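Notes follow the structure.
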Amino acid sequence: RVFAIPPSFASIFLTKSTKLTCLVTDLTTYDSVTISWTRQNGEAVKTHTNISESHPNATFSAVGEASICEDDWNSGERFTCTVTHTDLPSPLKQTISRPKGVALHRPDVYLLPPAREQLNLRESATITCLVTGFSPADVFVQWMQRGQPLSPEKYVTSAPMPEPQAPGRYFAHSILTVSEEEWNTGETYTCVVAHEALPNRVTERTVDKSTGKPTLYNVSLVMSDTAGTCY
Amino acid sequence: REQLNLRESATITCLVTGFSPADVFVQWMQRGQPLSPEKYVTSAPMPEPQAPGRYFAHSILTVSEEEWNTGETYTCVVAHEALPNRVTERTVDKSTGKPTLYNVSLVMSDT
Amino acid sequence: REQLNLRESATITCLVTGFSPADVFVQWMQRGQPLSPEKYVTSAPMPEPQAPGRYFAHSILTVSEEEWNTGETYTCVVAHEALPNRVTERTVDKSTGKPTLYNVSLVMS
Amino acid sequence: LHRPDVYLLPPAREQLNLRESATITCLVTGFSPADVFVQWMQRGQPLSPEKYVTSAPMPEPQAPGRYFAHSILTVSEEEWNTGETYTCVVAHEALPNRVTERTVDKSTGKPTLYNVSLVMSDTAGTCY
Amino acid sequence: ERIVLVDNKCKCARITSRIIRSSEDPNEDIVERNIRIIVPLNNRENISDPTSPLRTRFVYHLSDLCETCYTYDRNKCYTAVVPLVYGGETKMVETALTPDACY
Amino acid sequence: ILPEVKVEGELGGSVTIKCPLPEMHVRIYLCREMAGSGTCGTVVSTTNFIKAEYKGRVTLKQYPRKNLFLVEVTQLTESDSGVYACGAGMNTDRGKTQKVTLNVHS
Ligand SMILES: *[C@@H]1O[C@H](CO)[C@@H](O[C@@H]2O[C@H](CO)[C@@H](O)[C@H](O)[C@H]2NC(C)=O)[C@H](O)[C@H]1NC(C)=O
Ligand SMILES: *[C@@H]1O[C@H](CO)[C@@H](O)[C@H](O)[C@H]1NC(C)=O
Ligand SMILES: *[C@@H]1O[C@H](CO)[C@@H](O)[C@H](O)[C@H]1NC(C)=O
Ligand SMILES: *[C@@H]1O[C@H](CO)[C@@H](O)[C@H](O)[C@H]1NC(C)=O
Ligand SMILES: *[C@@H]1O[C@H](CO)[C@@H](O)[C@H](O)[C@H]1NC(C)=O
């Protein structure tokens, strides 16, 4: 099996060290294997050293990376990835073409607090973050608590899925789980997202106990010198 | 609440969590009449990080903002092979997150 | 209300009306755990007076007022043979229909 | 040496009950050394000198170096249905802009019907 | 007819005035003064920092209107900075707190 | 306040509506606000939307050069009458910029 993962916009926009990776797995172990990259016009590009170590279960696990201009990717030039093995004399050729960009649109971000019935159990609370209506796909979402980022393993993110009501539109979910005590200590959580359409490329929404469907509206309206001198 | 300011559509989400094993079934209906299956989408059972082998799923439904405001209730039903009746329902409507009470305190003065 | 100003017990009733034919099944469960059939009673299908060719039943559940003031959703499941999937349920809690309350405190001066 | 403070006053409430005329007073105080004169313009057009009557600089009741002056003007009662605002002005050397146009109108003054209408919503996060 | 004395957008106060004609006479022409404040309710204390507690007290010194702020403006952009740990690389990025108004 | 332009139809068959086009805003709607509650219900808007009833008889053409946008509605019926509005922003109410009236003499 030969797997190719194209670079993500969340990697490009954040590191500026973009690269594309082809990896091989489920293959008998055999040294002296060559990894190459080919464009549509046949030009070859430099492949990087530091190939990944083989997996402990007696199968391949390799990394191959190369740098191509972001403007070249935006030009929609088809690129091909090839690997050579003696088992299969015919090298495996796979395409990592970037299809430019379809009509761009901004992702509406709605963040919702835990349900009232769930808090009745006084066990744990789950906060969701519903991104909606962004074209194209590959949105990047992360969570931090009171200015401190959380582990990637404390939340789960979905994958873009079609939108029945809107043709050519996608949406995604994300949920974070924490104890009830943490939710009941005014701790604040936020759901930052990253997308090409976003004018600042990054936007965020935030909720806490007091803002998520509260049971009290405590207000202290106070005005003075109503007469005053107005001109 | 923000989604409502656009006066276009609304999205009710049904969240099923904690079950084991997989293969749960979710359907949407109002006032006892089943709803068309081309208006909602359901996710496949996804592993739960902390849980050893429990899973979760989520489904969403889109309705007109007017319909939400009209006062119609929408019930969500899940069918799993572990529930004693193998069926369960929940219910939400406009009267769910209304502020229970106000505590305003005007202190108008001229000095 | 006057039942609760006793601090001994409260009764919750589950009126079922307008079904046909008989042999409806009602049971009471708390937060997913079915309760013992001795804790509640149930009536028998008796005809609806103004509505011909119909029946209705009843069921009450006794419960301490100590725990009713804390939660305990207390859903009432019904199993007839004409429902879309043969089972339905409803629930009520201490805050089922509490309305909005205003506490304006003008300090007009 | 201090900024010449100035003020203006409208006609008296009981004065608007004989239906003959009305007087508007522009009070000029301070301006040490005493160097001021007032010209009463309306709509940018100076009025006749025979209308406004400035008198003299006079020392303040307690006068280390300060002074003050008073200048009034006579109008017609029936003309106040439109106001015209009858602007006043002062001039002094101890002023960065050497002009402090001061004007009032029937609308300006003490209000007699307060109508506060405050509203409370949760969609007022942004002021449209 | 009504003139505008205050149009503050930070406090959404619109102080105006009008004089109503009496019953066919130039006397007792009562003057008016209309004030309309719209409290936000869902905004924070530090409007440009989404971590400060909610805004409970609202003080309105009408004299100043005719600096802590209360609401946002339909004609401006609010931004901030947040840490991102993509690839174990803590990095500060400008985030459009109020998007759709930064275009 | 903003203008109260009024248009009529002179028997059904076609109708044309014009409203000013604001700058630095991406959303444009023509909600009818013909509800007892008053809450305006967006009829035809950008950002992708349309009215369950109004379909195939409603289209929008924005012209930045003239600072105007154009909406063309084919035919005419009894339902699509009354008044209409225009605006921008992300709040159908509190974001209006005109109050137009639609009538037909048929
Ligand atoms: C409200 O938040 C702002 C933004 O964090 C605070 O001002 C910032 O202070 C930091 C240093 O603490 C500077 O790096 C920023 O440049 C400041 N912002 C601006 C716009 O200059 C401000 O002090 C906070 N107010 C209160 C009362 O805490
Ligand atoms: C409600 O407001 C009062 C002051 O008006 C304050 O003492 C109290 O702490 C507030 N409630 C909460 C929960 O903060
Ligand atoms: C309700 O308002 C009063 C008066 O301001 C205050 O003393 C009290 O603390 C408030 N209660 C809460 C829960 O905020
Ligand atoms: C109701 O108002 C009174 C008088 O201000 C106050 O003492 C009381 O705490 C308020 N109750 C709540 C729940 O805010
Ligand atoms: C007072 O204000 C309200 C709200 O704007 C208005 O409807 C009413 O006509 C006003 N009354 C007067 C006398 O102006």
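Following Swiss-Prot, chain F shows residues 19-124, kept in their order.
Technique stated in the header: electron microscopy, 3.5 Å.
Quick reminder: no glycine exception, Cβ is built from N, Cα and C everywhere.
The domain 'Ig-like' annotation in Swiss-Prot covers F:23-123, and the record cites sequence analysis as its basis.
For the published mutagenesis F:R45 to A, Swiss-Prot gives the following note: Completely abolishes interaction with IgM resulting in impaired IgM internalization. DSSP assigns F:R45 (mutagenesis position) to coil, not to a helix or a strand. Around F:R45 (mutagenesis position), the C-beta neighbours below 8 angstroms that are at least 6 residues distant in the chain are F:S63, F:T64, F:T65, F:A106, F:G107, F:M108.
Around F:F67 (mutagenesis position), the C-beta neighbours below 8 angstroms that are at least 6 residues distant in the chain are F:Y47, F:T60. In Swiss-Prot, the entry for mutagenesis F:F67 to A states: Completely abolishes interaction with IgM; when associated with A-69. The structure shown retains the original residue.
What Swiss-Prot says about the mutagenesis result for F:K69 to A is this: Completely abolishes interaction with IgM; when associated with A-67. The Cβ of F:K69 (mutagenesis position) lies under 8 Å from the Cβ of F:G59, F:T60, F:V61, F:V62, F:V76, each of these being in the same chain and 6 or more residues away along the sequence.
For the mutagenesis result F:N109 to A, the note given in Swiss-Prot is Displays reduced interaction with IgM; when associated with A-112. For F:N109 (mutagenesis position), no same-chain residue lying six or more positions away in sequence has a CB closer than 8 A to its CB. Under the three-state DSSP scheme, F:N109 (mutagenesis position) falls in the coil class.
Using a 10 Å Cβ-Cβ cutoff, F:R112 (mutagenesis position) registers 17 neighbours. One entry in Swiss-Prot concerns the mutagenesis experiment F:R112 to A. Its note says: Displays reduced interaction with IgM; when associated with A-109.
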Under 8 Å, Cβ to Cβ, against chain D: pull out the ones among the mutagenesis positions F:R45, F:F67, F:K69, F:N109, F:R112 that qualify, in sequence order. F:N109, F:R112
Cross-chain proximity of mutagenesis positions to B (CB under 8 Å), evaluated over F:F67, F:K69, F:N109: F:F67, F:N109
On the DSSP side of things, how many residues of the domain 'Ig-like' (F:23-123) fall into helix, strand and coil, could you say? 0 helix, 35 strand, 66 coil
